[PDB]
Amino acid sequence: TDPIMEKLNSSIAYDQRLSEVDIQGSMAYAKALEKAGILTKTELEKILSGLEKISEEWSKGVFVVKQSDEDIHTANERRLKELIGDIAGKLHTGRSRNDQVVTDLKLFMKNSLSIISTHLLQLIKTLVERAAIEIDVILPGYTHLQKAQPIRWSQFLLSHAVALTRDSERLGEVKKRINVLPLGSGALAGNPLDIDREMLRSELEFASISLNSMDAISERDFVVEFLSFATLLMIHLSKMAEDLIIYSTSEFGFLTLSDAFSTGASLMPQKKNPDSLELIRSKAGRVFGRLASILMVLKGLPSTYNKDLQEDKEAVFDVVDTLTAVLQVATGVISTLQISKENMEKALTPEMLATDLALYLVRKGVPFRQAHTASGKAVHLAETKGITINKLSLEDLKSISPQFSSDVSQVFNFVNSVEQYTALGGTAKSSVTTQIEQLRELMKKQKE
Amino acid sequence: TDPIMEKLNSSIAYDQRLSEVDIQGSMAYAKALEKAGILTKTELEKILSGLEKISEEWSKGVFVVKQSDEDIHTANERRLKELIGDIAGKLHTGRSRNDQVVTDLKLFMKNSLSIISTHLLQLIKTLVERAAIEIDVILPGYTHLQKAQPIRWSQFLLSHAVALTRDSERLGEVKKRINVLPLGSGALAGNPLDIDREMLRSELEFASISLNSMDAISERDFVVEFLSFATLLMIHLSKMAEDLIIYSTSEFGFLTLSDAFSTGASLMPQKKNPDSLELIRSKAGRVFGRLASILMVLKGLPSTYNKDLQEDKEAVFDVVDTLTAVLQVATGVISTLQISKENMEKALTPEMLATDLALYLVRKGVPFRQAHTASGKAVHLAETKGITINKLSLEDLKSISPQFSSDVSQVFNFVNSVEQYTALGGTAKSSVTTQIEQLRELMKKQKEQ
Amino acid sequence: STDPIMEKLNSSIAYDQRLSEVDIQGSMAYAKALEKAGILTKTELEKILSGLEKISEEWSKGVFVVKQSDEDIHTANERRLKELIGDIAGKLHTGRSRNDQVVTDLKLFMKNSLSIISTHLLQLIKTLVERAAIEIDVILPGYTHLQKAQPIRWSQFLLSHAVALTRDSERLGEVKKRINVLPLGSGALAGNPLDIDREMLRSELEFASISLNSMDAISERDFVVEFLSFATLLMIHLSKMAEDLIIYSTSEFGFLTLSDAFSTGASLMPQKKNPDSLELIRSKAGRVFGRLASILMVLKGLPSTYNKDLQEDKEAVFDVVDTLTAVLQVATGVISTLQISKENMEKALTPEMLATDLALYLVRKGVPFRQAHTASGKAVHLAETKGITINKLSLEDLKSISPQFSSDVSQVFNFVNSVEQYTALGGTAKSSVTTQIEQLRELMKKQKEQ
Amino acid sequence: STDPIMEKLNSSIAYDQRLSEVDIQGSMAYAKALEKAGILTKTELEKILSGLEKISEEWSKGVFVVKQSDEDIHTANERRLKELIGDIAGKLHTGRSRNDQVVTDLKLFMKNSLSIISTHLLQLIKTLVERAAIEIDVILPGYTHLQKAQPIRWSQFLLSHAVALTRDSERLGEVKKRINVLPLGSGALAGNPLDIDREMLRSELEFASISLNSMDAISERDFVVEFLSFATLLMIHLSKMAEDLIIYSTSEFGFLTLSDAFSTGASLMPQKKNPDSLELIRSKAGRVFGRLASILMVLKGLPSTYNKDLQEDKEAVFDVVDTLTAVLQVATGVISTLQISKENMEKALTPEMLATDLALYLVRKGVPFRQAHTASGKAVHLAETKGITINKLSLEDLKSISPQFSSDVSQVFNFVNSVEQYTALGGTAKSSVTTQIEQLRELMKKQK
Ligand SMILES: N/C(=N\CCC[C@H](N)C(=O)O)NC(CC(=O)O)C(=O)O
Ligand SMILES: N/C(=N\CCC[C@H](N)C(=O)O)NC(CC(=O)O)C(=O)O
Ligand SMILES: N/C(=N\CCC[C@H](N)C(=O)O)NC(CC(=O)O)C(=O)O
Ligand SMILES: N/C(=N\CCC[C@H](N)C(=O)O)NC(CC(=O)O)C(=O)O
């Protein structure tokens, strides 16, 4: 026996995290075994009693792993034998580590996903609640990281909330396919003892049962799917982080993170580094790496079970802990950051209203092309005079288009600017208000 | 201006494919602009007529792209001006290339997903039909690419069909989020003219409208998703390809692909190369590469629109054409390959029944650990006598365990072996029939949706 | 029988046509080799080489007509040859396989492309170095966590990107080395069966050496993968420079303005310039990485030797070669034509950024690290309480904090003095920047030669 | 003003403590440079070096106690140093940053690791080449599309993998050289402010040269990326070799059997061995590639200079270093102890595989390529008709097809003669194989 081979093959170091679900799966299997008459009533009692002790050992942190333990399945089996004797061996009857390992992982994932959902909905709720409070705040909207047009700060917050809501929906879709029992698939051909799979389903609380035994022990669709959901969520978080890091620069000055989510030097007490957001942004790569690895692991693999499949667990574990930490830090950052209403409003410039000046002519019937040419001229005329467009005289304006009336004065108002956007989904207050309502309802349906 | 910059920035070369959907998007927008008062009834008639003429030029292949057209959106508006004059310019009022391009890509992807769905469901149907017909065929089931135990050829075919059915379910989920109208989001803050977005939705036949203008124009979730669906689908096909390429070796000898899906030489007329399956398997890399690229493009990008987002189209086009081609070739391969029932059956060996021999004792009350011990003794006994286990004598077996009775001869039958797995999902004939029924019911639902 | 979708998917002619000229060059060399092996006559050789020339010429002019039967470039070029000189043409492929012919084609193509990519990369690096030399006096904030950390020379910023790009150039040279090995003569997988003169082929095609093992030479796509790895790391460097430049071009930072040629805008906001050029560059990091990811997946788990899977290499190489070629030139245009705002870079320098220098001032007078740092922190607090900035504290103010503070301390509050502290090799001190420029010109020279 | 999730997420101590020793070496070299600069007196230096050595030993003995306040390995070492020698410890970080300290620690560790990896890699290559020498007489089928194409020597196959591995070894040397550049003395980003003697730090730490630009030296992770690229392409090679051997080990091919140490089996089927070793190896290509993917995404689009995002480099490097070390050794074991079936390999050789040589026979006689080819096809065609193998055709039968067929055609139908055709450099002919073995031995020598 080669020690390097043994260490490489062995999965106990990390798969012991599945200790509890593994016992849960065995208890369920033991009850079906009895029903199938493989075990006597008394034998069942003994088995279940022993399994409960083991759950407790792991639970209290007293379980002692042994050098011989290849995986969590062998470890639990070894300890039950130690606790109740020979009778423990009837438990693996008609059972394979192949369907046992995917049953364990799916039960762990269903529980993990339930937790991730709570944190994801909390992040969304936090953004939506903040959008509701700061709905009167206006700042520049950007394209190419250049000032485009005024937008409400809440529109920006809600843009991230909406995208995250789609991540929550995908999470639900992933959870559905994970909530399918694979136990009773045996090594690849199914269970040979006509085990009551419906009974196993009910006991382990799965929603339905796997359709084909070969597919059940061979596929890791649920792992890839979860990693795809995870990666896109991180993409969203990498973008929100990017936005917030830039807005927190001294140059932008739109906001400041709380002390808990930033770092800084006593020599420059006014400066705060957004470490929280940089950690979050870098995890998009950490999680994407996991998705890439499993995809490459599964590609070109022959049916059915192959040891290549063992690489699934460490990837799922890393991403579950990554998502759980990242979502809570994101929530914290969003709920505690402080905005500078003053600097956001200060960033609004008259130049950003030339588009609105053109729209003014459009609403009066001037064709789009000529309205844009007119505004461009007003902008040019102001520039030649060394003044801003909101300062041009009505006479100056008419020298370019008699269509400009004294009411053109209303164009140079940033509230009036964002208020143009009443069509559904836009930045006008009535629209932002509607979005908050839709999101509250969406979160409700998702939580449910 | 810099020529190389202009070439790199211009998207006309490929976004040309969006010609029809772009025209369809402008027609719906034109209709809403008229209802909004930006266009007169007559102007709307002139614009829709001109737009219809451009649609025909593209379909007929006579559209003339000018050196000045930077993108499909520009080419179409230029042409509309050539056709109807000045009024053509009012078309873009309140619209932006930002909400126009994602509307175009979504309309295009919605149509492509319908076509892909059709070929995906056809592949699944083909595998299911063959499993129904060849339901008596039995062969080795593998683990570590080593013979593990008997299974029905149909169980193998259905394992691939079940996976593909999950792919079809994901396709639907992706299609749902793609079927959301982004038009009327403007450059980023919304449409400034109170365009009737419900009307645009109904005209373009989208299921609902986008919730937030900034997100509608900035996100490419729908591209990523589609690419994740495509990639997992390809993973499944590369696995089925791996299986069939191996099963097609002369060493395995289980099956032979038709001439249409293989290649060969006259010097060796009996040898066939599965080029079709190798093309398919390598397309998993091709598709995954598009997924990785778009994810990297979006990572770390600030809000809202950035030119980085232009990389979406070539990746979507490639994957759509890869899937449509790959799915039809896969269906072809599955329906036209020829299996060797004789070699598949010859592949089944006695050695593969030692587990069964152990279950035989188990079903008689013998504890798992000791039934396996007894079956082991049996194997060794036959081993030291130069004979296969099914040739071991009744008294021989008895010397090992008295619980071995005359009825043990039924263990040495491969049909009885697979018939052990009647538990839902197993390889027993009844289970296979149930699966066929389940998938058919599943396909019915996915199709009526 | 034949399936239209299958033959369409298997056919590579639509893209492998690009290898037309190099496919013909490899045939001219193999022909010459066949003649030496005694397979062709001196008379035939002249015929064949004469026909290949016409073919080679037809592609060059753009008059070659591909036919429905042409499944790939190898088949197309042969078809036309037979059409040009007759049955004698059919002897050219004697002992040759599409297996060793296609890899020979791709490497010759990549050798030429890499030489072109080298020129562009070296020009980008030279652009950054020469600009650094000219603007060596410009000082602006150095950033960490995108927060102002400390004064640095703008040329130090330019050279940081130049140095990274230099390592990309070095990698390109290593990749080209392995690409510059002849695979022709490996046959289908067991080698050339006619005892062809591989050295003659090497010489004729101008490869540096020949492949050591037939199976490997036929199935490996290492040269494609590392070309792609090199391309991907190069794009990463460019994505970072793009990010910096995009942020520095914001009106918030106001450090620089791209030229109109490499940006977009509207007459409605004439002063605003969108950095489309840099955005295209940043996004191509994804595009190129996607190619590396695809080929690695195509090769993973493949059995020996040739398999049709390998056909996916060509489209990935073509895309990346064309992407780098366009991207590097656009990058060079961006760097050489952008305008910096010395005024704004200078205005971003604040007294608060010298608190670390203030501590260092004490460290050089023997004050321990902890005490000096504490001392500076106290000055920062005193300044704030007094309603001023640290460069405004009086000597008495400073002495009340530490006895080591002497009148010369006023020299700390000078940004040139600040960057001039970093004379240790690699720092932002003017002499260090000068040295780097000289080292980079040297490196470019040696790489240029290599 | 502190958040437990944020703290846990931000600290790197859990994993960067692996850099405990090289961190100490970096501190010792720095301390010496400081003494030379005059920042430390010789006496202070002797006390600092003495404390650093004790910390080095504590880690060596697994006695080092990490405290909850330890954010990273740099912080934990500085804390303990002060506990051991008092205030004097504070002068050590003078003019230094964790920014140039961490990359120095990572390059030192990676240089040591690449040294170990090269040894195992060179040993894997040697294993293949020496086996090829010994089994040089063995012949078996060569495959294209996994279909029998033409006879080749077993040694040609083995050497094909050795040659690819040899390029991996070359890339490793290239990567090591760029890793062997000292970044210490770069400070936070602008360089070292105390005119520290970098050439001295270089000599003490044994780097080949020193970094050229402080910002780049602190910001770049090229060294991490290209080492992950080297590792990923190396894993691709191993995945390819694993695929070949897993297939050759099938009952269906019967070409070889793995030893018990690197295989797994079933008790009811003692003659069957599962190549778990090779599957673990194949799957690791995905695991390593995942690491490559993650770091690329982490770096993509990041602004200069240091960002907390860069913290993700370490876990990826450690995982891959440990993966290659184990994988290379297992691969060596599998190749060294596996047993081939000369009988089965020769058995797989068939007359059908010689039609090609028959055509070559005519071309050497002077028959134009296409004629020789068409003639060979007629030969196989007629053999089939008469329902006999091609080696059974009478010279008469052959002459009717082509006048150029002489009695010596009998030479074509021999497998050794078949492989012997390939004497051109690189071919499978015994002489060509011998030349390869010699070339590879010299290569391995030079790569040292
Ligand atoms: N070892 C095994 N399955 C192990 C599952 C748990 C494993 N650690 C994993 O994570 O995949 N199975 C087989 C083959 C079986 O598939 O028939 C064998 O005994 O070699
Ligand atoms: N050009 C543009 N979006 C173009 C979309 C179509 C493009 N080919 C793509 O594929 O993304 N937008 C802006 C900035 C706007 O976003 O405010 C501009 O005019 O510079
Ligand atoms: N099809 C082939 N080589 C094709 C090379 C060019 C191809 N378009 C590619 O790009 O890989 N070879 C074989 C098998 C040979 O590998 O022995 C055959 O069909 O006979
Ligand atoms: N935290 C930091 N460097 C940390 C290095 C080690 C870290 N665990 C990593 O792995 O990147 N730097 C700064 C900013 C400095 O870069 O100016 C700070 O003190 O906030």
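Using Swiss-Prot numbers, chain D covers 18-465, in order.
Per the header of the entry, the method used was X-ray crystallography, 2.0 Å.
From the backbone N, Cα and C atoms, a Cβ is placed for every residue, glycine too.
So that you can see what the record holds, here are the features copied from Swiss-Prot:
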MUTAGEN   D:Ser29 to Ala  10% decrease in catalytic efficiency
BINDING   D:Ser29, D:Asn116, D:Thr161, D:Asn291, D:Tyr323, D:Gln328, D:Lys331  2-(N(omega)-L-arginino)succinate binding site
MUTAGEN   D:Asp33 to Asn  99% decrease in catalytic efficiency
MUTAGEN   D:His91 to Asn  90% decrease in catalytic activity with 10-fold decrease in substrate affinity
MUTAGEN   D:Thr161 to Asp  Loss of activity
MUTAGEN   D:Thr161 to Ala  Loss of activity
ACT_SITE  D:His162  active site, proton acceptor
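Selection of the recorded positions D:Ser29, D:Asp33, D:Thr161, D:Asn291, D:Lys331 by a Cβ distance under 6 Å from ligand 3 yields, in sequence order, D:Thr161.
If you compare Cα positions, D:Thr161 (mutagenesis position) sits closest to D:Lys331 out of the recorded positions D:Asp33, D:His91, D:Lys331.
Contact annotation for chain C: of the listed recorded positions (D:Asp33, D:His162, D:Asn291, D:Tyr323), D:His162, D:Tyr323 place their CB atoms under 8 A from a CB atom of that chain. Secondary structure at D:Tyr323 (2-(N(omega)-L-arginino)succinate binding site), as computed by DSSP, is coil. Contact annotation for chain B: of the listed recorded positions (D:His91, D:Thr161, D:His162, D:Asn291, D:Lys331), D:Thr161, D:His162, D:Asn291 place their CB atoms under 8 A from a CB atom of that chain. Selection of the recorded positions D:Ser29, D:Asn116, D:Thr161, D:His162, D:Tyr323, D:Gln328 by a Cβ distance under 6 Å from ligand 4 yields, in sequence order, D:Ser29, D:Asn116, D:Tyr323, D:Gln328. If you measure from the Cα atom of D:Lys331 (2-(N(omega)-L-arginino)succinate binding site) to that of D:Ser29 (mutagenesis position), you get 9 Å. Burial estimate for the recorded positions (D:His162, D:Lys331): highest at D:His162, by number of other CB atoms within 10 Å. Under 8 angstroms separates the C-beta of D:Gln328 from a C-beta of chain A, among the recorded positions D:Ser29, D:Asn116, D:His162, D:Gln328. Site extent for 2-(N(omega)-L-arginino)succinate: the farthest pair of Cα atoms among D:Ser29, D:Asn116, D:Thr161, D:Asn291, D:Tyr323, D:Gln328, D:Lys331 sits 51 Å apart. Taking a Cβ distance under 6 Å to any atom of ligand 1 as the criterion, the binding-site residues D:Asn116, D:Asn291, D:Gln328, D:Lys331 reduce to D:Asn291.
In the three-state DSSP scheme, D:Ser29 (mutagenesis position) is classed as coil.
All protein chains considered, the CB of D:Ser29 (mutagenesis position) has 21 other CB atoms within 10 Å.
For D:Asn116 (2-(N(omega)-L-arginino)succinate binding site), the number of other Cβ atoms no farther than 10 Å from its own Cβ, over all displayed protein chains, is 22. Counting only the Cα atoms, the space from the residue listed as 'active site, proton acceptor' to D:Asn116 (2-(N(omega)-L-arginino)succinate binding site) is about 51 angstrom. Under DSSP, D:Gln328 (2-(N(omega)-L-arginino)succinate binding site) is assigned to a helix (H, G or I) in the three-state scheme. Cβ neighbour counts within 10 Å, taken over all protein chains shown, single out D:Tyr323 as the most crowded of the recorded positions D:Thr161, D:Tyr323, D:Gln328. When the binding-site residues D:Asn291, D:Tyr323, D:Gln328 are screened for a C-alpha within 10 angstroms of the C-alpha of D:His91 (mutagenesis position), no residue qualifies.
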